[PDB]
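Everything on this sheet refers to the single structure shown next.
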Amino acid sequence: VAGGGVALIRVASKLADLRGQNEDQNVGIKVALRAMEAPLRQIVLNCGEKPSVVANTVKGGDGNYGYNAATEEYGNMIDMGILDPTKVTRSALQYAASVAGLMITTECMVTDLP
Amino acid sequence: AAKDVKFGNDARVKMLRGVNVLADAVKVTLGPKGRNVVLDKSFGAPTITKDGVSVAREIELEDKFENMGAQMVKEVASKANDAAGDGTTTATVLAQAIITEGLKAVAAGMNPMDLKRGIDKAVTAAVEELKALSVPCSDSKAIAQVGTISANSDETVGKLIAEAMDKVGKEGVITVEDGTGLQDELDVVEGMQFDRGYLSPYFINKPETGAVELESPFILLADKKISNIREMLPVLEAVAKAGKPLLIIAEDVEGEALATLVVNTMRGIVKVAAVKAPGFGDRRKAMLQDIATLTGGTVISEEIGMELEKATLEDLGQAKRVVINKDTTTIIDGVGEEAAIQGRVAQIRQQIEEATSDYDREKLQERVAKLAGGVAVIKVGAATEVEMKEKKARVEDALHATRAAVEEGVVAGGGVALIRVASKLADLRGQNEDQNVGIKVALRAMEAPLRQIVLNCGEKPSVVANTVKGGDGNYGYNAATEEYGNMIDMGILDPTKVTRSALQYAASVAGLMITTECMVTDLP
Amino acid sequence: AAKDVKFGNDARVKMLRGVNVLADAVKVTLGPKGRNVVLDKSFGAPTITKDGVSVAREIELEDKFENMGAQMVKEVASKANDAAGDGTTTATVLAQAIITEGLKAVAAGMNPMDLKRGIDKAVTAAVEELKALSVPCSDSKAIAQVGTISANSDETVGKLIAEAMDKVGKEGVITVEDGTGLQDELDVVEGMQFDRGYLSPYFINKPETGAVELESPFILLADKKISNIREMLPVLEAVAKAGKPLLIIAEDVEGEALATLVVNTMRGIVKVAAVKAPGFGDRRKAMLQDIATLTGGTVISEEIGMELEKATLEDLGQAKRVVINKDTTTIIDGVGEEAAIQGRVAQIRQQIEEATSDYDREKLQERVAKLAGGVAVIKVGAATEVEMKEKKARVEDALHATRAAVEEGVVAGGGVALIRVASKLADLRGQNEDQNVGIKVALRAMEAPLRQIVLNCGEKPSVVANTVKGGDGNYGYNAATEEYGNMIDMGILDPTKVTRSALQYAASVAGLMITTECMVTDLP
Amino acid sequence: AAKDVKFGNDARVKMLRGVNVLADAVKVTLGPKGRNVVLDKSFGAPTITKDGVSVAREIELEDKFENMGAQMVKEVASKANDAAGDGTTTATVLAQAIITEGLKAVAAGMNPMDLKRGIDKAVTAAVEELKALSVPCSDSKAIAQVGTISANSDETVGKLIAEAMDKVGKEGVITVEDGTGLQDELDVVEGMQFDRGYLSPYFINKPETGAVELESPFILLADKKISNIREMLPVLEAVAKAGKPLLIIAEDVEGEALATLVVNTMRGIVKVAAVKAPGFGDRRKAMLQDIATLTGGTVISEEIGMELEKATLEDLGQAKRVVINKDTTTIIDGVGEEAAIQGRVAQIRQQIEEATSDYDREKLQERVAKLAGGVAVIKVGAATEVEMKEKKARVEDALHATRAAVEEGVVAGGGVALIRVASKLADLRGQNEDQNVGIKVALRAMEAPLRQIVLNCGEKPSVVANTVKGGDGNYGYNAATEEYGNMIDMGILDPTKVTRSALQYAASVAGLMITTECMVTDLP
């Protein structure tokens, strides 16, 4: 799928309608979606860019329309040669979400005294 | 002397941090199930109130910067209350909203000057989209209804207001006084009202309304500036006698004279208030005369060798009661001869028969109006002095809401009017992505009032907001009975003029702060 | 008493550190998208302004040294505003630029006295290279156009100014007052104006413009110095009567007398202002007379046994209104007999027919000019007192910019005039590498104004600057519409006199500070 | 374990603060009026040196972060000395320069990744602009001249080098040993040299040059990795006998075996050094043979059931002397039969007559070269052992500078070569303003070396720099005689290869640090 973190940002803009059983769960959704923009927004940021402009632009298009941050030029990511094995993007996300979940649901920590 | 200066981001969080204290303290009194705020008072027992206006008056932080922030939204938010007689708490919770997301967007790197224009546009639109939602209100059948709703449903009050507006017109002048017992009284008396406020607070003696008030006072009409009390002594100490308070109307009062008076008002040595003559130029000189005629007595203009010394007690004017606001002076019942005044209007009309212009005509038939219209004076009556002072309070408030609906109509209350107007502009866009955010920020903010009212009621803000955004028109949510429906029909409304004001004003300051880069203040 | 002394490098960073606070606080206003600066005010609601002049007036740091630094660029930067009625913020952001790189170069080991000369050269050149870029402005078709652009495009104002200059000449005297209603009035009255300022601030009562102002005052003309009030009592308390303010014109007022008066002006016990007689020598004595004739009344010169005691009330002068600036006294409408004044000019002309010199001739036909030219008085009119006081403000400002264009022409605004002048001197060199740096520093600095205006607009300073440096003439960048082109044609200009001023002044102080090795101040 | 992490700006000043200690301590040695640096030594009398290399070896700060910074420029700066035999101090003062203004620009808000590219460009250019300024050096008339200048003008040394290069070619192999008395000796012996360094310092025993050195040692040629000493015991203790040091050449030595040996070298129980066989693949296997033939003895490859146990003493190789550097092994005088070796070259040439490729051909005629070229061995002679050990030092250094000129030519010394190259690129620009700064920073930096040499001489850096930037070519400033002119002619030059190196390397680390955002290190 499209690299440079766009694959995620696209998938996110496609689920704006998604909802859950109650307002909390909705936030739960909105939090995860908001988060999926991090990778891209950081790549951009590392490049001394304007994260918001570039993110909104990518969220505007459809498909693998991304932003080759290497040449500051938008277009199709796969054609430009910027991609990531779907398996890694899926993994990174599922895993991140796993630990994120666990910690958000932690109430107690036990450890050794210094 | 030495100052402290903060810049950009640093200086902004300080302001926000400050306004948050203001907004959060004042917004818990918002909405039917609003909570109490306990205002400790110097010596005595605290004050428990739910009046946002009172809570804001006291708020004032310690950090010089945070204060400015809070002090800034207060200056404007009160501007809304002074225009429609209500909607301060509203304008405040609004400004907090705009400001919060706005400064959030700035940190997000976006441009300030654009977020601003984007906001002012989203508002400019909401205001027109609001005039359309506005249900008219012209037949005295409606006046009597709005005045009623604006007084916990006392069909008496509504009627009273109406009977009055009927005697002097919607543009007339209506005054409220204490009754002489059970049963209400109403009638018009030779009076007048111009747009001039007190030349300084302090004179105020009815902080309940924030205005001055004088019984059977004297009116000093002098065409000239006054900065030296030495010209008052002759005809000022002669007023300490008779104990009759004195109203000075002159082109203006400055420094020495003014300060000297602002002093004596607290030191009880004579209670006098003075304000600027109305208008300017030759017209001011003429209007000064109108007043004199209407209140009996004469004007003291240098133009004819008259000095404030060669002025006895009869040269002075006199009426049965005056009332000064932050920007309004109104003379009630003038000693003026009901025959001489009729003669002055004679001239003014034979001066229109020589109106070699259009502007000149209006301004003249605008003067006969004041001088010939008179003033309606409602005297609230009740069973006991308490009930009465209370009712006179409700009437005074209903008389305010009424005039705001008669001017611009009314709209759904409970904060729905705004939330509707907002859902109607989701398509709205601007010149660039920043300006678009500017728009989306303002729209998002317009939900604050409702979402808070709901929140104060231990509800689910989101559910209730979406539901209201679903319907159309004045389909709202009477938070008092947890039941949706038409707001106007349920009796939950706000004079369009106050909702428009609260918004325009909140947006004003929000904009200014989002576009501030530097703050300068004193060192602690 | 005990002092603190800092030296060389140590003492310099302190100044810079100080001027930076001044410059940064004031420059965020620069250009179309300028931001607001919130100035906290003792008691009341803060003041939100974008006026660089107001922001600077308040800045004053705590560190005794840093202050001097900031206080130093303010003394000069204001000198520019007093000369062309504008360009203070500019001169400031300029001095920051020069100073920053300059002290940077000093640390770099280079010589200070050379960096200076290198800078003064780069400037001396920029000023001539600026007179050339200057588009003339002499036909009243242009006056009426500049006056217009200098007032948000009110073609009325421009016209008004022109009609005035047409009556008294480009060198005439134009005064602005309040109107007597709708419609403007203009006409010339027997008046005069000399180059003398108030003998002390405080007298000021219109801090809005920083000047004095007296209505139908009295003018005391005494040829002699005055340091003892004991000579005023007879003819000063006699002025407390009639309440008519008093203007004292004497060779000079010192200590006891002066202080004693500066006191009473705040204590309201009589509002009087006094200034030094014009010129010096025998001419001063003669001009004093001119004034007397023009304002009716007589001069009190010791030369003939006259004492300030044997002076009644008619011996005194009198006019309908006076106005004192930091360096200008102007008498408007003199009681003087329109027949006696005509007789004085008789002498002065029969005294030129005996002009055994050239200098002597000019100075005389220079007096008839003042005494015979009179003064033009514009009375701004508007619909309401508010609109009017506002318009009168715009006219007063346009009347200033106009006179600065009539004298030296106008050039492209938005800071391009400077950036152009800079790109034209890239070849310029001096006596040694240091002086060359001196040049390059000043040139680099002349881009600050534009680069800031652009920056305030969330732009890319570099792109925009290079582009402007690419073209030629008044090819600029209207930052208000993000579109390049001819600045004069787009209506974005600045009187050459102000741009020249801002630059010359900024360079002055920048030079002085770069050449400072020691600072002495009080111990905290 | 627990670590300390610093970020961005915070972490950068730490590095800089660190590298500054390094640079300032090392640069005060620069050029002829270079000062001394006193290096305290554990027990004994301090060491007074002007050798920047030695001063840097010792520098190592306490603050974990600052250290890294200093430790980072050292890693690279030494890389320059290892490539051209000189130019470390240079590369350091350079890196300080780039880094200082660079991080200064970052704080100025500019982009790091751009400053970098701008710098690398400015360099990429300076390198080509340097190859052009480079005066060739091919005729043995020049070699003998450069070798001379690179030895305080001992025309003997220069000649000696030349006579040698003449026998083995510019690409030959030249060795320097102690002489057998007065008079120098030179001759070629059956030897060889490959690009493999010691498998670990410590083995080093001539820290004066930082290399190993063995007299009439044994050479162990085994095609295989070795990590277990248990395979050495049989043929290692048999080497403790005869006391003849041992050189192990195997595919590689790891852990247990390696460590075990690095131990014994300090514990005197046998002095052996080992290095990796040359090349890789089948060629490595073949080259291993070449060595064996050349040094008499055989290879022990598992491929044919041979074990490091069934290996006597004659199976082992032997030569008259070896020398290992950080990346170079060189065998001098092999026991190998001058008749058998001639037979091996027989095969290698009849293997080229079957060269079904081009690559394959070069790599083969590259082997005969090593195996048939032999090694030139210069034996410095002098009057006394002292004079001699000293001269042998000079020759060893001149032999290095010479080879760096023979490869890439020579350019003006005293830091002018760089300052010239810099003034030639003033026009150079990049894709954006940041990159431009990147360029300007690198150029400004290239003046450091000269400006320091001058400074060490109590001169006026600026004057002298501008003067040199005025002229063209190798017009420099012999700081030794305060007289300008042609540097090459005056005898002040540097092998182009070292100047190019110092620059490329300095720029490398400078870049990396300017682009660092995070540092992680151990907690104190």
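In order, the residues displayed for chain C correspond to 2-525 in Swiss-Prot numbering, which applies throughout.
Placed from the backbone N, Cα and C atoms, the Cβ positions cover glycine too.
Here Swiss-Prot notes a mutagenesis experiment, C:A2 to S, with the remark: Complex stability is significantly decreased; when associated with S-76, same residues as in M.tuberculosis. Packing around C:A2 (mutagenesis position) is summarised by its Cβ count: 4 other Cβ atoms lie within 10 angstroms of its Cβ, all protein chains included. In the three-state DSSP scheme, C:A2 (mutagenesis position) falls into the coil class.
Counting every protein chain shown, the Cβ of C:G32 (ATP binding site) has 23 other Cβ atoms within 10 Å. DSSP classifies C:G32 (ATP binding site) as coil under the three-state reduction. Positions annotated as ATP binding site by Swiss-Prot, on the basis of experimental evidence: C:30-33, C:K51, C:87-91, C:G415, C:479-481, C:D495.
Swiss-Prot lists C:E76 to S among its mutagenesis entries, and the accompanying note reads: Complex stability is significantly decreased; when associated with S-2, same residues as in M.tuberculosis. DSSP assigns C:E76 (mutagenesis position) to a helix in the three-state reduction. The 10 Å shell around the Cβ of C:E76 (mutagenesis position) contains 10 further Cβ atoms across the protein chains shown.
As a published mutagenesis entry, C:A109 to C appears in Swiss-Prot alongside the note: Forms inter-ring disulfide bonds. Prevents ring separation and leads to the formation of high amounts of symmetric GroEL:GroES2 complexes. Around C:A109 (mutagenesis position), taking its Cβ as the centre, 13 other Cβ atoms fall within 10 Å, counting all chains.
Experimental mutagenesis at this site is recorded by Swiss-Prot as C:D398 to A, annotated: Can bind ATP with normal affinity, but is defective in ATPase activity. Binds non-native rhodanese, but cannot release the protein. The Cβ neighbour count for C:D398 (mutagenesis position), using a 10 Å radius and every protein chain shown, is 18.
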Hey, which of our recorded positions C:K51, C:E76, C:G415, C:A480 end up with a Cβ under 8 Å from chain B?
none
Among C:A2, C:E76, C:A109, C:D398, i.e. the mutagenesis positions, the one with its Cα nearest that of C:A480 (ATP binding site) is C:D398
For the binding-site residues C:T30, C:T90, which one has its C-beta crowded by the most other C-beta atoms within 10 angstroms?
C:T90
DSSP, reduced to three states, assigns C:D495 (ATP binding site) to strand
Sorry to bug you, but what's the C-alpha spacing from C:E76 (mutagenesis position) to C:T90 (ATP binding site), rounded to the closest Å?
12
Closest of the recorded positions to C:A2 (mutagenesis position), Cα to Cα, picking from C:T30, C:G32, C:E76, C:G415?
C:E76
Spatial separation of C:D398 (mutagenesis position) from C:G415 (ATP binding site) - C-alpha basis, Å
18
Rounded to the nearest Å, what's the C-alpha distance separating C:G32 (ATP binding site) and C:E76 (mutagenesis position)? Just drop the number here, would you?
23
Using all protein chains in view, find how many other C-beta atoms are within 10 Å of the C-beta of C:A480 (ATP binding site).
23
Under 8 Å Cβ to Cβ from C:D495 (ATP binding site), same chain, six or more residues apart: give me those in sequence order, or none if nothing qualifies.
C:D87, C:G88, C:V411, C:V412, C:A413, C:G414, C:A418
So if I measure Cβ to Cβ from C:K51 (ATP binding site) and keep only same-chain residues at least 6 apart in sequence, which ones fall under 8 Å?
C:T30, C:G35, C:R36, C:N37, C:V38
